[PDB]
2 protein chains.
Amino acid sequence: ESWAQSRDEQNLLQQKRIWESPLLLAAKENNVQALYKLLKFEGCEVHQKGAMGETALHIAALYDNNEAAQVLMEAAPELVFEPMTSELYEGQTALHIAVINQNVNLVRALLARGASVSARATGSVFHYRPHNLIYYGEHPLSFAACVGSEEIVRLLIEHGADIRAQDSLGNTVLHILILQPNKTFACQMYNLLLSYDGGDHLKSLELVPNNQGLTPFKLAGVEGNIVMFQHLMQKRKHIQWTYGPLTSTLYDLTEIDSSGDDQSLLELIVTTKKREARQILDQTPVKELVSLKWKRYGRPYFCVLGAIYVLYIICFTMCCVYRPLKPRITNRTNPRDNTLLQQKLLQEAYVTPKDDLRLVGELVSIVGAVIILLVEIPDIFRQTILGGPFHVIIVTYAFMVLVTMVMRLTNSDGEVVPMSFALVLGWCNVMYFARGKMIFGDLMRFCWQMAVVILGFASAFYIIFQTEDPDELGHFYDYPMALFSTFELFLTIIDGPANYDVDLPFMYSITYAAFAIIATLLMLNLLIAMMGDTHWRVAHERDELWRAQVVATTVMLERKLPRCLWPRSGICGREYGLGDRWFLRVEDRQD
Amino acid sequence: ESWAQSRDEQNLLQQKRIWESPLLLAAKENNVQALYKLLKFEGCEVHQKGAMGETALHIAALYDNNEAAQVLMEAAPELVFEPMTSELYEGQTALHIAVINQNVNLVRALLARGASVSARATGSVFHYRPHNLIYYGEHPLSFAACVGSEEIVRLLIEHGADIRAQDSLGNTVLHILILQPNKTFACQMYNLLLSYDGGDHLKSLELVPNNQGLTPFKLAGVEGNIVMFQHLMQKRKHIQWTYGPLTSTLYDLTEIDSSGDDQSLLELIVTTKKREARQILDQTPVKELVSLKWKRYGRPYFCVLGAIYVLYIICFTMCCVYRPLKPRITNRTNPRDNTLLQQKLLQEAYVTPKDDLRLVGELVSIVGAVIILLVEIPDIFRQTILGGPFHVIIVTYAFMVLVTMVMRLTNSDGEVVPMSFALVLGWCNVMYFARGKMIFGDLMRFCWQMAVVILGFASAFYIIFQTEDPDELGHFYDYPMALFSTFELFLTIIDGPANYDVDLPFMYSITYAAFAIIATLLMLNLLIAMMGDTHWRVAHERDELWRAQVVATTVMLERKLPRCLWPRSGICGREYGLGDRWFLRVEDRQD
Ligand SMILES: C[C@@H]1NC(=O)N[C@@H]1CCCCCC(=O)O
Ligand SMILES: C[C@@H]1NC(=O)N[C@@H]1CCCCCC(=O)O
Ligand SMILES: [Ca+2]
Ligand SMILES: [Ca+2]
């Protein structure tokens, strides 16, 4: 406690040793006469290491002091090779400091001496950490590329600077240029480094991946660099023809799509916590890509799978609305007069008349729950909500159905507690399917969301009071009136089921508490959709997020669906003779 | 699945055959030496049809390759006449491709050869479909007019380009210019094509109608082209005099008004789904036209017809508030104790004392319903809500009155279900009559809408519980308290009629559900009118729509009203000697 306090002390301790060491002070003050009155008479320790393990030349390189540095190099040419022996700057040479300060005469003189163009500055200051204001890499060639000094860049290549060099994070000089603030100027420097590549199709510098398996083009999309992305897109697009205003350009569509497997631009954009990366799926090679995946295949399968989940949940309630008998049997109704339980457990089953109709319905609710677990549980092993918490709810729903199964086969009294949780988890997970005029567009999402919530809480409130006596607190004595009570409940017109002389079950005081919060948030999410659609162009901000939600869902539907359905995007390039990648044909009009 | 996938494959398949065919490749690459080393030794198939049924000249015309095209024309002058034999480009000649690319030297050379200036490019790419980025027509003259190349336009007329030419959609060159994005530049090209007209008053190019019966001037209004509309308005306005800043201009007002019959700019603007066309009724010849139609004749007749409909509905409730007797008679009141019915049916009528007063009232409710059907049902045969859903409700209201008549004459128990629907349909259709300070202006619409809704639901809730016992659930035991209960109901102050030990009729659980939604939307439409009037100039957006609603209603009132009322707009031009059209006198001041 802490680390920044140390370097703040060391930077003060550095200026303290510079103040003290006259050789280091004269190197800072550029006192030429004081350096000759020190190096020639009387011979002072010229290999003097300062507070940061720096030589007198390092100090002479920090402060642009060419006259003082040239004196230190002619009286002791060995100081050029000495790196910073400190921990904060372990590996930095006098060439690194001269390159960043863009001191061309000092760089030309250090290269004339013979300075190492491959020295890795592995100091803790040079790390890619949020507490370091700059991240340029380790090699001096990487420093020149980031300061925008094209003169030093080629001057280092002339002395044998390996552009293929990677730092401790496996980043080439191309990766580091994309992580820079000046995006519009780094595009110019990016093309300068590519010219010095081997010129061969194999072992390309643009193909050398990051240590996290990211080519520079791929890293531009994950980091949300629009300027570098559009620039890198030029190298991978081909214009077929120009018919007046139309321009039928053909995009490469290789590193932008599965598979893979985890390697694909789309999966990396929807799963990253970087908001800025959202904008990448709106670029002119990518926005055409997800819009076609959602028009065909995407939207129909989401509604086909949607209607299946609607039937699978209405069947679960069909077995809940007609749950198992019987009357109380027990005389316990006389003691503890606050109780209202006409408790109903089994079995006492089969017995079959109309009970096999619900047994096959209960069997569907079980085989569907494990199928839900058979497609989700093997997926958590390989987690970002963008995207909706549909997956978090779909696994806890099948968890409650299995618990209700284990609740059964034991004749437990608390049947109702796990079974009522699956009612809201089953329906409210339906409203996620609303992904399938903006005031009217967001209003229809409320009408969907609202009708979905009441069909999950009225079914719940029915079960909560299907056992309990309806003469007192009879808001839900049958299904058509449990729906109507809950509907009125949703708008606070009814005072809500309230009774204090009677002991209502533990689940009402819990389920109604959650119904009171969701009913207000949906009524609060409605006002923001009524005003936030008209008050400003924020409706665009209220819009892409949904669009990104649709894109996140479209990538989701492509992972588990087999290959016979959902054909690959684009057109393959084997016979016709483009190999072997799949290309997207895009034509655009200009005005 | 799909069609765009095919052309994406064919464009890739085209570049595949170009890659393969050396004659087609050299035509694309503009390889002059390779074309002579192919056409002279050894004689290759020069009539080579590519993937899109294109000749080597077509490829030489796609990519501006004049040197390569001139070689193909001197070695085989027959390639000029060959059109694209494919399905996507059926009819396109090498002249079409040269005109769009604005290759004047190639167009001058193709016309020197003798190219057809009347070749219709009937290919599927050239269709007016949303999946085609451009729509220029079929004839090469129409292509030049859309690219803005006035040099090619007159160069085609010099070689006999028929400006009277129509494509498959019956569109002249004037119609296609209005459907173009560059509106401010198409005005210049529009005047160039009109100069080459026959110069005769009859058979004018501006009068040649679309296949959908639309002159170019009329099409500009339907499509919402403001720049072309104001430009076309210059040709049909006459300035009478200039008295300083005043300019008394006289507008033609011919194709802007009925009749007709369906042919009129106003009816085409209010019935189209094109939002952009709304702006046309705000132009300086049209905005003066509907404002005079609404000031006189318009506003009074809407309130005269308004007060008539107010009396016709209050009479319907006057017969409902005093509906037919009698007591229950039946002992069924002891079994099914949940029931509260003191059911009342007839007849048991006449009997007449004060019952003839309601019989003539019931007779008015019948003759008025058929009259409503006599003015609406013959109108559906000849449907856009702009405009209000007043017509959809006014026909279903008279439907419920006729059903209640058929409900009667059979002594059916369910009298109440069709009769209660006509109460809300009758009143809530009144609030449409609110069409007759912006915060205060939209607030008075709420006070109208609110008082109209409660007078339709309190009358309904009264009927719902006029039969049922008032000792339990007695919110509506008489009319003055049914109104006061419902009024309090409208603001959720009262917990709403709630009872669970008693079986309330089927209509309360339905009518009160609709009362709970409309009462919140009117309270939500109020907040948007309180904030959306001040937060931005969106109040203009909240305003024209109402203005367009008033204009849509004004056109509605002019269709069924006879000719003796509502005189024609403007002044006729027969004696005085302007013939025979009706003109509007408009004077404007400038600063
Ligand atoms: C100024 C210090 N004195 C010195 O000789 N090297 C240091 C250079 C500081 C660079 C800090 C870059 C970073 O924040 O990581
Ligand atoms: C490029 C294609 N090659 C060719 O010879 N004709 C085509 C011209 C394309 C025009 C497409 C206009 C449209 O979208 O309809
Ligand atoms: Ca309240
Ligand atoms: Ca209350």
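Residues displayed in chain A correspond, in order, to Swiss-Prot positions 67-448, 457-510, 523-677.
Method on record in the header is X-ray crystallography, 3.7 Å.
Note that Cβ sites are derived from N, Cα and C of the backbone, with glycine treated the same way.
Among the mutagenesis entries in Swiss-Prot is A:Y201 to F, noted as: Prevents up-regulation of the channel by phosphorylation; when associated with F-202. Secondary structure at A:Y201 (mutagenesis position), taken from DSSP and collapsed to helix, strand or coil, is coil.
A:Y202 to F appears in Swiss-Prot as a published mutagenesis result, with the remark: Prevents up-regulation of the channel by phosphorylation; when associated with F-201. In sequence order, A:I166, A:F192, A:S208, A:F209, A:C212, A:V213, A:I242 are the residues of the chain that are 6 or more apart from A:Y202 (mutagenesis position) and have a CB within less than 8 Å of its CB.
Annotation comment: Swiss-Prot describes A:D581 as Ca(2+) binding site. A 10 Å cutoff on Cβ-Cβ distances gives A:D581 (Ca(2+) binding site) a total of 12 other Cβ atoms nearby, all chains included.
For the pair A:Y201 (mutagenesis position) and A:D581 (Ca(2+) binding site), the Cα-Cα distance reads 61 Å. In sequence order, the recorded positions from A:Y201, A:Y202, A:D581 that place a Cβ under 8 angstroms from a chain B Cβ are A:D581. In three-state terms derived from DSSP, A:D581 (Ca(2+) binding site) belongs to neither a helical nor a strand segment and is classed as coil.
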